[PDB]
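**Q** What follows is a structure written as structure tokens; I'll ask about it next.
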Amino acid sequence: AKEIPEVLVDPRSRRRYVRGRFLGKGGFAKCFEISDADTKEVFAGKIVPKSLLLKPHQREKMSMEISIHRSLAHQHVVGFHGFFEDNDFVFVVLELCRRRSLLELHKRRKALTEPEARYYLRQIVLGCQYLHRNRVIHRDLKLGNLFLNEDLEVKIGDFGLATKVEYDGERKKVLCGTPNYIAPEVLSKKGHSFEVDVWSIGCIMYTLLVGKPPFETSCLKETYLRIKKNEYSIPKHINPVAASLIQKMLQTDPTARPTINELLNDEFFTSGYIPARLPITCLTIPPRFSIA
Ligand SMILES: Nc1ncnc2c1ncn2C1O[C@H](COP(=O)(O)OP(=O)(O)NP(=O)(O)O)[C@@H](O)[C@H]1O
Ligand SMILES: [Mg+2]
Ligand SMILES: [Mg+2]
Ligand SMILES: [Zn+2]
């Protein structure tokens, strides 16, 4: 079996952490609320057993993730607060996001109001703008990788498929993993860079407004044939300006898409109502956005 330790100690930083409430399993890691015994502050604790990292390549992938993720501090990126290990386990200490991800929100709400979509998309774009000037492609932007804190602020997490562009006009040929909103240039194996993230944000924009993902079928390889052919449609009730931004992002030619630093200056953002913040009720109930 090999049980997880009830207390978790960091030998370099001399910080102790009590294993609180269980949050959920993703792949290898069991995640937990964890408390500094002295500071009482709460974190998310990613906990992977080393019995699942028996392979050097699985260790290298985990090293790259930490190296990339720890190099990052931004308002709309999950804060990296440190990592450590004993003989049996690896430990990652992260910014806690108490209201889970946009996937859970979408499962409960489906199509959001337009101002809600603007609101979440502005923050995702901001977070992803910081990644891109820091030469990081995330490569798996999706609802489940987009976390919400107590104030409904977005935090991009999970740099497991992330890579760093080391030189100019470098085209990545390797992606060990399967992104959810995978770009057509990844699928056709042509080479890829930053535009991959904009593609995925366009899929996110569609899903948040329409209430279902743009290329979904019963078969994953059929989905991939739709992505290759650019085979999707926007329901007529979606406003023309929103529809138009989606179209710009969901182009096959990566050079034809807009840059991450172009996005926030689109008419969709500059000329629509963006709330400063959302009440907690928005997890469950469509906001009306009254003046009362
Ligand atoms: N700060 C956090 N607060 C709460 N849960 C978190 C936090 N960071 C990570 N998690 C999670 O632990 C899991 C680990 O991620 P994992 O499932 O391996 O990859 P993923 O692509 O992020 N998410 P999924 O979309 O669920 O496959 C997530 O699904 C969340 O449940
Ligand atoms: Mg998971
Ligand atoms: Mg990961
Ligand atoms: Zn591999």
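The numbers used for chain A are those of Swiss-Prot, and the residues that appear cover 37-328, in sequence.
The way this entry was determined, per its header, is X-ray crystallography, 2.4 Å.
Including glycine, each Cβ sits where the backbone N, Cα and C put it.
If you look up Swiss-Prot, you'll see 59-67, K82, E131, 178-181, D194 marked as ATP binding site. Experimental mutagenesis is annotated in Swiss-Prot for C67 to V, with the remark: In analog-sensitive mutant; enlarged catalytic pocket to accommodate purine analogs; when associated with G-130. Here the residue is the original one, while Swiss-Prot reports the published mutagenesis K82 to R with the comment Loss of kinase activity. No effect on RIOK2-binding. One mutagenesis experiment catalogued in Swiss-Prot, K82 to M, is accompanied by this note: Loss of kinase activity. No effect on S-phase progression. Per Swiss-Prot, mutagenesis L130 to G is noted as: In analog-sensitive mutant; enlarged catalytic pocket to accommodate purine analogs; when associated with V-67. Under its mutagenesis annotations, Swiss-Prot gives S137 to A the following note: No change in activity. Increases activity and restores recovery after DNA damage checkpoint; when associated with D-210. Listed in Swiss-Prot as a mutagenesis experiment, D176 to N is described as follows: Abolishes kinase activity. Annotation comment: Swiss-Prot describes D176 as active site, proton acceptor, evidence class experimental evidence. For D194 to A, Swiss-Prot lists a mutagenesis experiment annotated as follows: Does not interfere with FRY-binding.
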**Q** Using Cα-Cα distances with a 10 Å cut-off, which of the binding-site residues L59, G63, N181 are near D194 (mutagenesis position)?
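**A** Cα within 10 Å of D194 (mutagenesis position): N181.
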**Q** Between the Cα atoms of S137 (mutagenesis position) and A65 (ATP binding site), find the distance and write it as a whole number of Å.
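**A** Given the Cα positions, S137 (mutagenesis position) is 17 Å from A65 (ATP binding site).
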**Q** Do any of the recorded positions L59, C67, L130, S137, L179 touch ligand 1, in the sense that the CB is under 6 Å from one of its atoms?
**A** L59, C67, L130
**Q** For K82 (mutagenesis position) and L59 (ATP binding site), determine the Cα separation and express it in whole Å.
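**A** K82 (mutagenesis position) and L59 (ATP binding site) have their Cα atoms 10 Å apart.
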**Q** Are there any residues at least 6 positions away along the chain from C67 (mutagenesis position) with a Cβ closer than 8 Å to its Cβ? List them or say none.
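**A** In sequence order, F58, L59, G60, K61, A80, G81, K82, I83 meet the Cβ cut-off.
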**Q** May I ask for the distance between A65 (ATP binding site) and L130 (mutagenesis position), taken between their Cα atoms and rounded to an integer number of Å?
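**A** It is 13 Å, counting Cα to Cα.
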**Q** Pick out which of the recorded positions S137, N181 has the most other Cβ atoms within 10 Å of its own Cβ.
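**A** That would be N181, with the highest Cβ count within 10 Å.
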**Q** Have a look around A65 (ATP binding site) and count the other CB atoms within 10 A of its CB, chains all included.
**A** 19
**Q** Could you tell me which of these recorded positions, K61, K82, has the fewest other Cβ atoms within 10 Å of its Cβ?
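**A** Result for the recorded positions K61, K82: minimum number of other Cβ atoms within 10 Å at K61.
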